Amino acid sequence: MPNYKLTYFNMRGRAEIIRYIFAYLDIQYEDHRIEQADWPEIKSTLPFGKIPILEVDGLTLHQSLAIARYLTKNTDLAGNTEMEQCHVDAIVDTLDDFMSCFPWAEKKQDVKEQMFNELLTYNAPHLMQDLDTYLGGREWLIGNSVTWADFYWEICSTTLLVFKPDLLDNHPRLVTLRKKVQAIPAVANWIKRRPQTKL
Amino acid sequence: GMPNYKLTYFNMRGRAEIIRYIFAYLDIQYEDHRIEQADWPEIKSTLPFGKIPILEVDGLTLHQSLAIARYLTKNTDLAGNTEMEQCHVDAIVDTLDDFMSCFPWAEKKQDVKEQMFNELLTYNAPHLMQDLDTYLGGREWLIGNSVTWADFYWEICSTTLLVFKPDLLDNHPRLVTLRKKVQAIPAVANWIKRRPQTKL
Ligand SMILES: CCC(=O)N1CCc2c(cnn2-c2cccc(F)c2)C1
Ligand SMILES: CCC(=O)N1CCc2c(cnn2-c2cccc(F)c2)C1
Ligand SMILES: N[C@@H](CCC(=O)N[C@@H](CS)C(=O)NCC(=O)O)C(=O)O
Ligand SMILES: N[C@@H](CCC(=O)N[C@@H](CS)C(=O)NCC(=O)O)C(=O)O
Ligand SMILES: [Mg+2]
């Protein structure tokens, strides 16, 4: 049985998808959260110098979504058919591409607010509208059961709602989908028990 | 029977090229549909997420270049050998795609675009090259013991970067050897010869 150690900041951020997957599959792991001060010494040891990382039986994996896909392989979270797995991958990359546009590391707090604002004002509504149309009246984003794409939607939309509360005022179906993710017992339990962080 | 494949993108290597190498390598027939920057605005409003490339499979539309590449390579010799090696393949690909994605391809302000391209290539790119160099070490391929689509993606992304920064790999002969090996694979070599010659 694999020993798992997840390393990231004390933050939902890019690690959260992995956290939801372990919760859902009832897989025990070490949720190793590092204070900023412990980062330079860890970073120096990593091939690509980024987190999150996941150690599996003492072997290091990197890239949040690569890890997420590895953990869901051969499970019901992956997608039920090969083409469905493709749609799961595609939705995840669409969300990630958008989340990746935000200047998270930008030090000038004034340059940062100008950019976050432009993305949320002009770009975000187009995405939400595309996601809404894409979902239509279906139960989940892909197929007839929950996938890690639904989890990723709930996670990304939570972050976006921190900056733009009215993001989904015109998309009750997308709100419902968040609530469906949030009501899954293993996910709800995680949401109840996790550390409260802005991001 | 055999699925009908139609790829849509600009007349450009860009984000479609990984798909093109994969079809070439797997010897799969497809319609390589290339659109003009003038016909773009129209087609855009018809795509579920308004981005290219898209791949139509028997009339069903797929999107996201790397989602498509993973779909085409699943259960093939281009996927990683083990489930764990498949993770390494995906992680290298995302590392490369993350960096290429930092470039402001769509920036409407030329001066801003130029400034960020220069900064990415002067500061960020050399660090990524050293990381990749150390990662590859003296191994033949990036992951496992045979070529994967990660090696393909390296060659494609580095091709792009070399357009803007010709000296990028002067200090990395092992990364050059890998590109040369990808470029020498007969099906890839054949594609590189016959593809439309574009800047990017
Ligand atoms: C340390 C920088 C920081 O404050 N954050 C890191 C990035 C991030 C945060 C929240 N979501 N998120 C994220 C999730 C997925 C994809 C992505 F690009 C970004 C908060
Ligand atoms: C229309 C914008 C443009 O000039 N290009 C599109 C983006 C691009 C080009 C070349 N490589 N590339 C690319 C490849 C992979 C990942 C990625 F983010 C970007 C050229
Ligand atoms: N696409 C990657 C991005 C990883 C990334 O950029 N992570 C940040 C933390 S959110 C990091 O480690 N940055 C470098 C640093 O802070 O030293 C992933 O999803 O894992
Ligand atoms: N990560 C996506 C990016 C897709 C993307 O942004 N493609 C560009 C062209 S290279 C596009 O469609 N631009 C949107 C537009 O110009 O309207 C992928 O790899 O497919
Ligand atoms: Mg990506």
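Recorded method for this deposit: X-ray crystallography, 1.8 Å.
Including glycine, each Cβ sits where the backbone N, Cα and C put it.
Residues annotated as domain 'GST N-terminal' in Swiss-Prot: A:2-79. Per Swiss-Prot, glutathione binding site is recorded for A:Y8, A:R14, A:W39, A:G49, A:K50, A:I51, A:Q63, A:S64. Sequence annotations record features per position, and here Swiss-Prot assigns domain 'GST C-terminal' to A:81-199. Among the sequence features in Swiss-Prot, the mutagenesis site A:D93 to N is noted as follows: Loss of activation by calcium or magnesium ions. Here the residue is the original one, but Swiss-Prot notes a mutagenesis experiment at this spot, A:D96 to N: Increases PGD2 synthesis. Loss of activation by calcium or magnesium ions. The mutagenesis experiment A:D97 to N is recorded by Swiss-Prot, whose note states: Reduces PGD2 synthesis by 99%. Loss of activation by calcium or magnesium ions.
Restricting the binding-site residues A:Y8, A:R14, A:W39, A:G49, A:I51, A:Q63 to those with a CA within 10 Å of the CA of A:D96 (mutagenesis position) leaves A:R14, listed by sequence position.
Among the mutagenesis positions A:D93, A:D96, A:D97, no residue has its Cβ under 6 Å from any atom of ligand 3. Filtering of the recorded positions A:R14, A:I51, A:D93 by Cβ separation from chain B (threshold: under 8 Å) yields A:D93, ordered along the sequence.
A separation of roughly 18 Å, to the nearest angstrom, links the Cα atoms of A:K50 (glutathione binding site) and A:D93 (mutagenesis position). With a CB cut-off of under 6 A applied against ligand 1, the recorded positions A:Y8, A:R14, A:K50, A:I51, A:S64, A:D96 are reduced to A:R14, A:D96.
Minimal Cβ crowding within 10 Å, among the recorded positions A:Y8, A:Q63, A:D96, A:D97, is found at A:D97.
A:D97 (mutagenesis position) is 25 Å away from A:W39 (glutathione binding site) when you measure Cα to Cα.
Take A:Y8, A:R14, A:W39, A:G49, A:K50, A:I51, A:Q63, A:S64, the residues named in the record as contacts for glutathione: the widest Cα to Cα gap among them comes to 17 Å. Less than 6 Å separates the Cβ from ligand 4 in the case of none of the binding-site residues A:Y8, A:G49, A:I51. In this structure, A:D96 are the recorded positions from A:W39, A:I51, A:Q63, A:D96 whose C-beta falls under 6 Å of some atom of ligand 5. There are 21 other CB atoms within 10 A of the CB of A:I51 (glutathione binding site), with all protein chains counted. Within 10 Å of the Cβ of A:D93 (mutagenesis position) there are 23 other Cβ atoms, across all protein chains.
Sequence-distant neighbours of A:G49 (glutathione binding site) (same chain, 6+ residues apart, CB-CB distance under 8 A): A:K43. A strand conformation is recorded for A:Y8 (glutathione binding site) in the three-state DSSP classification.
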